[PDB]
Amino acid sequence: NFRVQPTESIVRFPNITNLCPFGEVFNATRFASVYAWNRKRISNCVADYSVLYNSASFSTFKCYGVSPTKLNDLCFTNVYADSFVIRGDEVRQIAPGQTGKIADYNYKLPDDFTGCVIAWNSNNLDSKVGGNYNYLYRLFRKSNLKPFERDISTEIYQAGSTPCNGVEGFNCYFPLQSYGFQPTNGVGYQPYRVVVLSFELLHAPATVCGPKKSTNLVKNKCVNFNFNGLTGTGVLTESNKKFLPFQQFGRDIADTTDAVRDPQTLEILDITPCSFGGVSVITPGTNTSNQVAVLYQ
Amino acid sequence: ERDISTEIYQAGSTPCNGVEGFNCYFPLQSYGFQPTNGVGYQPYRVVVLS
Amino acid sequence: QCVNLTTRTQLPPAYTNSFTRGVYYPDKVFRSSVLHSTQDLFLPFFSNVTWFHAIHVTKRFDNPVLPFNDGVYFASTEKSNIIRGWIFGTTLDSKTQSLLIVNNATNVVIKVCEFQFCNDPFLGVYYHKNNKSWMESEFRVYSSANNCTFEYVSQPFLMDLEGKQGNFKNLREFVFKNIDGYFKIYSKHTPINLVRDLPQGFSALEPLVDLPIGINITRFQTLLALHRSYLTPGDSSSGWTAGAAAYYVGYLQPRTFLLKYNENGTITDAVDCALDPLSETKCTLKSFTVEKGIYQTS
């Protein structure tokens, strides 16, 4: 057979890439506490986690579960972004499969959590000298907090059974203390803006998946191309006829697919392979002639 | 085939391979066989005869 | 808010016939001079569908909650834009994610939230006396909203808010399909000029957009509108008006249709394969010029 193998493989699915508002939540004014995290819905946009891993601006980008370069290919349904400020040593507690005080009584995470936890150092975003009397946290609780559940209850923890008149005293501890965020401290009691991404997968179509790389424009080449699922190998020649301004593909009289519209330029292009026939040989006897002749069909 | 490569795996940025650093995990993980575990976490001597 | 209406005298609906209606493009692929047979939800020709009316000339204001079926061909002949939007859901009581696609004069708001729907929602248009204008003020659509899953603001579309008593001039063809949780809208506008029944023109509806809301739609209701005047007090009791609008409600059925394409990719003829014995023979033979000779059916 006389076939021509393709040399290039252009892939072009999108036309206008819009990055998700990731810098708005990161470079915001202020957040909240760990027991009352703010849930923000981030969807209807093309995510791109590759611009944040190579930025070299985060303090701890270690993510559990999957690899940091493999989550860009996996598609999700709805991504929830929760932000809270904690201490320096409390960053490792916010991880799937951990237990202690913050991950058991403040914000509990599931064991099989798909998303990871990222954070960065902050010394001017919400830090001040002289102490800190704004951020709070939870200490004890009657029952364990379920994952993905906010806590805004300011009740008094009843440890024992002695009557304390609802005030802090004997067997009546207050699980709402203030943090000691100070820039002159060591590895502990330091404000750290932690943002956890919740990766959820449902039956809804993908809309928050990673980016889709697109190649450059090229025509009049007998190479392979994948135009919106249509995998064809042929010469992308011009077309004098036009299609309707709502279609995408196009058939012909042979009940086959051979015409696709360019999604980057809205130009009708026909598909024409460069493989016709095989190789024919002509031998007018071996004992009478030692010369052959290649024949093309 | 057989390979006994004990190098550091590089994932994304920050190259390793000796220099270590961030995002540089050890591929060779320890099993941790203990008699106090279950039957599924016990070592099994598998002999394959080809 | 929720302002119910007073029990009034209504009129029984009529029964009209369809003349080649409910035909749209089954796929977004260009075709030319090809005859293919696919399985798509279409409308059977020469069928008796329900004919609803809403003319004030009396006090006709009917809007029942019919169960939503697989494919609904909504053909409304409005000359002054009386029907605003439509509602979709199952119970409609601030318990499930109901779909609300309203077409107000201000803009196109498509919100899929848990809207508390009243017993009989409508739209109130107040008539000002200081200036000859018609602006909408009463928004008795939903009581309140809680959580939301999809909110989109499209381009502003200006509509008419002056109810008249003339003949129809514009035809708004709409098709609502909820298959596998996906809502498909087929919007197509075409000016007409008639007073009753359906036009004999061919149906060629284009798909608008496909929003994967992923909800369960069971019942639906057509939201109408009401107008005010200086001669009436303006209360939502009995002293108001509703103009004149007649919309056709047709349910689609899974029938095999033979689509015909010309040299421009525009469907000009649709031959049904499950209606008349003469039309069933052309679908099997894949032709349109039946001459002499005996043929086989099934």
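In order, the residues displayed for chain B correspond to 465-514 in Swiss-Prot numbering, which applies throughout.
Heads up, header says this was done by electron microscopy, 5.9 Å.
Including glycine, each Cβ sits where the backbone N, Cα and C put it.
These come from Swiss-Prot:
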type	residues	note
MUTAGEN	B:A475 to V	Increased resistance to neutralizing antibodies
MUTAGEN	B:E484 to D	Increased replication in human TMEM106B overexpressing cells
MUTAGEN	B:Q493 to N	Reduced host ACE2-binding affinity in vitro
MUTAGEN	B:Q493 to Y	Reduced host ACE2-binding affinity in vitro
VARIANT	B:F486 to P	In strain: Omicron/XBB.1.5, Omicron/EG.5.1
VARIANT	B:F486 to V	In strain: Omicron/BA.4, Omicron/BA.5, Omicron/BQ.1.1
VARIANT	B:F490 to S	In strain: Lambda/C.37, Omicron/BQ.1.1, Omicron/XBB.1.5, Omicron/EG.5.1
VARIANT	B:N501 to Y	In strain: Alpha/B.1.1.7, Beta/B.1.351, Gamma/P.1, Theta/P.3, Mu/B.1.621, 19B/501Y, Omicron/BA.1, Omicron/BA.2, Omicron/BA.2.12.1, Omicron/BA.2.75, Omicron/BA.4, Omicron/BA.5, Omicron/BQ.1.1, Omicron/XBB.1.5, Omicron/EG.5.1; May enhance affinity to human ACE2 receptor
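Structural mapping of features recorded in Swiss-Prot.
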residue : record               : Cβ within 10 Å
B:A475  : mutagenesis position : 15
B:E484  : mutagenesis position : 10
B:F486  : variant position     : 13
B:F490  : variant position     : 12
B:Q493  : mutagenesis position : 7
B:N501  : variant position     : 10
May I ask which of the recorded positions B:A475, B:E484, B:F486, B:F490, B:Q493 is closest to B:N501 (variant position) if we compare their C-alpha atoms?
B:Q493
Interface-adjacent recorded positions, chosen from B:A475, B:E484, B:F490, B:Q493, B:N501 when a CB lies under 8 A of chain A
B:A475
Cα-Cα separation of B:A475 (mutagenesis position) and B:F486 (variant position), in Å?
10
